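Colleague: Take a look at this one; I'll ask things after.
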Amino acid sequence: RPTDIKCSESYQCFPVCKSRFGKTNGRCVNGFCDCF
C-alpha cells in the first residue's frame, strides 16, 4: 500500500518498510513511500 511516509528517494523507504511492516521492498512514489 501507499503511505504518508515522506521520502525523497527509494532507498529510504525500502529498509523502513522491511523494518516496520516486514514488506519485501518499498519505493518512493510521488514523494511518499509505497510498500509491497
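Residue numbering in chain A adheres to Swiss-Prot, whereby the residues present occupy positions 22-57 in order.
Determined via solution NMR.
A Cβ is built for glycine as well, from the same backbone N, Cα and C atoms used for every other residue.
For the mutagenesis result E30 to A, the note given in Swiss-Prot is 0.8-fold decrease in affinity to Kv11/ERG potassium channels. According to Swiss-Prot, the mutagenesis experiment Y32 to A carries the following note: 14.7-fold decrease in affinity to Kv11/ERG potassium channels. One mutagenesis experiment named in Swiss-Prot is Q33 to A, and its note says 2.3-fold decrease in affinity to Kv11/ERG potassium channels. Here Swiss-Prot describes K44 to A as a published mutagenesis experiment; the accompanying note says: 14.6-fold decrease in affinity to Kv11/ERG potassium channels. One mutagenesis experiment named in Swiss-Prot is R48 to A, and its note says 7.4-fold decrease in affinity to Kv11/ERG potassium channels. Quoting Swiss-Prot on the mutagenesis of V50 to A: 1.2-fold decrease in affinity to ERG-potassium channels. Looking at Swiss-Prot, the entry for mutagenesis of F53 to A says: 1.4-fold decrease in affinity to ERG-potassium channels. The mutagenesis experiment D55 to A is recorded by Swiss-Prot, whose note states: 1.1-fold decrease in affinity to Kv11/ERG potassium channels.
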Colleague: Kindly assign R48 (mutagenesis position) to one of the three DSSP-derived states: helix, strand or coil.
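Modeller: Note: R48 (mutagenesis position) is in a strand by DSSP.
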Colleague: Looking at the mutagenesis positions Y32, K44, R48, whose Cα is closest in space to that of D55 (mutagenesis position)?
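Modeller: Answer for the nearest of the mutagenesis positions: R48.
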Colleague: How big is the Cα-to-Cα gap, in Å, between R48 (mutagenesis position) and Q33 (mutagenesis position)?
Modeller: 8
Colleague: Between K44 (mutagenesis position) and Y32 (mutagenesis position), what is the CA-CA distance rounded to a whole number of Å?
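Modeller: That comes out at 14 Å between the alpha carbons.
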Colleague: Express the distance between the Cα positions of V50 (mutagenesis position) and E30 (mutagenesis position) as a whole number of Å.
Modeller: 9
Colleague: Neighbour count, 10 Å Cβ-Cβ cut-off, for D55 (mutagenesis position): what number do you get?
Modeller: 19
Colleague: About how far apart, in whole Å, are the alpha carbons (Cα) of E30 (mutagenesis position) and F53 (mutagenesis position)?
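Modeller: With distance taken Cα to Cα, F53 (mutagenesis position) is 9 Å from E30 (mutagenesis position).
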Colleague: Can you give me the same-chain residues 6 or more apart in sequence from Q33 (mutagenesis position) with a CB-CB distance under 8 Å?
Modeller: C49, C54
Colleague: Under 8 Å between C-beta atoms and at least six apart in sequence, can you list the same-chain neighbours of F53 (mutagenesis position), or say none if there are none?
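Modeller: Result: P23, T24, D25, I26, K27, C28.
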Colleague: Helix, strand or coil at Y32 (mutagenesis position), per DSSP?
Modeller: helix
